[PDB]
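These notes concern the structure reproduced below.
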Amino acid sequence: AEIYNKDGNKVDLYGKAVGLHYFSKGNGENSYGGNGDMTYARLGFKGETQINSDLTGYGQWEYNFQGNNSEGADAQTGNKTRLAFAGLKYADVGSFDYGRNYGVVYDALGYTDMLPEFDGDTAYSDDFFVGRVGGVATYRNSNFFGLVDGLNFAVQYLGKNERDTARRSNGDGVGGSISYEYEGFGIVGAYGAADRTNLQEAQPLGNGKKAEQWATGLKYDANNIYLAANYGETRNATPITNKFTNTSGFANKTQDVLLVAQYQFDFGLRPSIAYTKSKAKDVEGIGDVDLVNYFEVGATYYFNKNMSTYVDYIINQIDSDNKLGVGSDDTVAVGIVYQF
Amino acid sequence: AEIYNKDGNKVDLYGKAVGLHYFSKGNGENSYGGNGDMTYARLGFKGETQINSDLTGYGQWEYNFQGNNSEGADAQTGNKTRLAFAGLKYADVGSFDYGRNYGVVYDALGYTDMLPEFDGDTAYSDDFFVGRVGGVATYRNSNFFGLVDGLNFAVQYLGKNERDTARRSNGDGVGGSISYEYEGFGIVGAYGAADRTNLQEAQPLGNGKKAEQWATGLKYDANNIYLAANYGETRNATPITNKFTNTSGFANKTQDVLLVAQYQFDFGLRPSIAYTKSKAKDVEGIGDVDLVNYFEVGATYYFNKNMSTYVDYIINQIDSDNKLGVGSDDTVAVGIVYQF
Amino acid sequence: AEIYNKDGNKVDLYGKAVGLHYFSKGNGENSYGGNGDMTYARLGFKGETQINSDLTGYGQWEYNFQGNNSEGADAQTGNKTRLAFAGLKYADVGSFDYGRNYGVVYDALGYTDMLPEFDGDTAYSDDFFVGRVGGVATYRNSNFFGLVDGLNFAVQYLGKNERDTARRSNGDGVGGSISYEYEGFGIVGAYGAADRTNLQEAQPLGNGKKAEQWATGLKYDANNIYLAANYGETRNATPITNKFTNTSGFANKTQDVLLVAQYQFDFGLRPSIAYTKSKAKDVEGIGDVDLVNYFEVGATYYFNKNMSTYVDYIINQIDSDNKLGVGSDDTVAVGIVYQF
């Protein structure tokens, strides 16, 4: 909601309280989503100031406050800043921003990140260019310097992030994406490669000194319809754990498919049908193994722009004999959302 | 404060900065409240959108930022989300919400949770239905479907919360409360029982596979006067620690009495006189032991709706020979509050 | 930004998203500022209510959300509440506030805390009266009860803070400062002494049972010019670590010099030239050692009151043979800031 707006600056303080619960049999250990209360809230801000007619400066911070922790020792578990960046946009020259933001490959994955509850599977955090990452300088151009309506690109420079953890770490890399959108249609291609840190390499699984990820996407967005599909691959980027050996590393290779079909009725009900499969190749020891494999059926009802509720159902296709220990059980998410 | 309100949605961003200090002799280890700086702040939001004439959706998140920590390693100590839930209210059919919210038994305890500084003693956090708990679905009806002015009830379904800690954990349970308020008067009865988790049972103190808590309350609220009283009991719900043995568990049984008498002068001064006693019964090893026993005298002055200050004094009746090690010293809280 | 303002109360919700990066050779271990992404954001509130013509109540909370952490285990690293206090101001009698706030000696140091990125060096956190500290009651008078235009003073009572850490701890102490400002000029003197906790004394470095700190400052602030200079000393207050021995404690004595010269062009560019030197005396084992020694050159450009960017360059004068292990490398900070 725009709480402020005077002297060319407008602030939008936003957020949401989400009452959420996951239903999966057992202790949700062998299920897709786990089981139980998963309530949380979000608070963030989106500022934007008009330095003059062509120039705009802006910033954005979004945080994630878990709502399923005690007020005890575990009170902080799960909390975190998701985004944090400032930037500038100049006339038709493009925009530039730096901070914790979305990797460029997500310019593609974003297409199928539309399930009611469950977040796009391959769009992981602090995992190179696919999801939110720290210290990324990102340039974006729209309409090819205003010469070509609908043609946009982006390039992105990722700073090395040497964390205490091989999974949350990354070396320096570059990434770019080109997309084109003409009347309800959209096509995209994204790609980025990056150095792997000593620790990432000291890991038992995955072998390389460079990590890559690219995805392409196609979408039809219009007439209350939303059909979207993505296909991409990766090398030594995808984080995987062998639950048996308690071994971890990155998938040498993966092939990721995502499809999403949705319809927005005029009365508020938005049904969703999706399919996601990601399979690792050449995992050291196991060979080929599926990481994510399921169908999804669900529906969201929008009371209005501030209230909605939804049920998301995961028909997990993974099988009980999955070598990595990847869970085979179903998960049903029911949630109620208020937001501003 | 209502920062937003357009298109049927209104947001109230609220909060307060509380400069607080506790005065107790010694290292506050043997005192009621402890000793020293206890400054903190709160930030939260309360949204509410009118989906149509009969339907209202809403949400609420409130956080607690401690203000007495260094900017060092201990910076986060004490911080936590207190509430987080979204919900809906339909005409005269009632309301329903889910998330981290107040247990139904607090519908009663709330009566005597009026001391200037010190929080109602028996109204503990992540302790079944008495205080704030995670994952509670709560239905509430007002005025008996609008047929009976002043008659309200609530039922509540608590989801199992298996935490790393026996004290912050809970099994599934149900709770309900009926209250009636006719012209300044209010009466209430609340009750709820819940399963105890393996860990809660693996504990040295307290013996059962089910935890219960009920309280009743009576209040006269009007003419600048506020007299309130509560009485309740509990089984294997009340958390207790034996400071000698460093033993912990839950009180097999307790009997809790709370009384509160206050007056709001027209110039701002609200004096408070209270009495609280809670005694455990059949504690494994000790027999009967008082957990909370003191008188309270204090006063709050309201400069206006945004500023106030208060002194709260605890005349601890607990004695030095209390078997559990429960402190016997007095505590004096002085605080200055700004709030919006 | 003032989001609220009705019925004599006005709330200012403020904050900023700072995209920041530090460039230093090596692993920034031997540099002045370290190296890499250092993006972060801030959110705070400043309330103020007019209880009547002479009386004003107010409060303030400011938090620091790091933006360079993963969404993993390290998500919280670096976060903290910087300020948290409520208070009152009465006519010309002065003001009083309590909570986590700025030590009185900072009334002086504040003069040279003007570098684009790098925070005043000697103005440390949870270090007695120089920077932000917990539990400080602070009285401030302006214009000598309104009798003497430009004459202000402050006294401050610091509560003992026994933390788990000798560095973040402190005993009870008092501090005061007198400053005078006549037409663009300002002069100040500040001083405060405090008890040292058992733990602070159980430390290997620094010897005393009382810690002191005073600084004086002189400034010319006007005509787009800002020249400021500070000089102060300290006893057993300054925290120091010997990187070789992994020894820590406080400097027996220090002599701190800070100078700052800046100019604000009319088009937005504010260049900065500074000099800082702090040297420890009589360090147990080493003798005299410099702690901070460098020049600074940098410039900030203000697009407007909401957007700016800056480069700050540290020409570290410390030498590689510094006995404590204090880094000798340069650091270059580049940052983009959006703020409201």
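Heads up, chain C uses Swiss-Prot numbers, so what you see runs 23-362.
Determined via X-ray crystallography, 3.0 Å.
For all residues, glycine too, the Cβ spot is worked out from N, Cα and C.
Feature annotations, courtesy of Swiss-Prot:
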{"type": "VARIANT", "residues": "C:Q88 to E", "note": "In strain: B/r; AA sequence"}
{"type": "VARIANT", "residues": "C:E139 to G", "note": "In strain: B/r; AA sequence"}
{"type": "VARIANT", "residues": "C:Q284 to L", "note": "In strain: B/r; AA sequence"}
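Around the Cβ of C:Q88 (variant position), 21 further Cβ atoms fall within 10 Å across all displayed protein chains. Listed variant positions (C:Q88, C:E139, C:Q284) with a CB under 8 Å from any chain A CB: C:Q88. A sphere of 10 angstroms centred on the C-beta of C:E139 (variant position) encloses 24 other C-beta atoms. Taken residue by residue with DSSP, C:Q88 (variant position) is part of a strand. Non-local contacts of C:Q284 (variant position) by the CB criterion (under 8 A, 6+ apart in sequence, same chain) comprise C:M136, C:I247, C:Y248, C:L249, C:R292, C:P293, C:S294, C:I295.
Note: the CA-CA distance between C:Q88 (variant position) and C:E139 (variant position) rounds to 15 Å.
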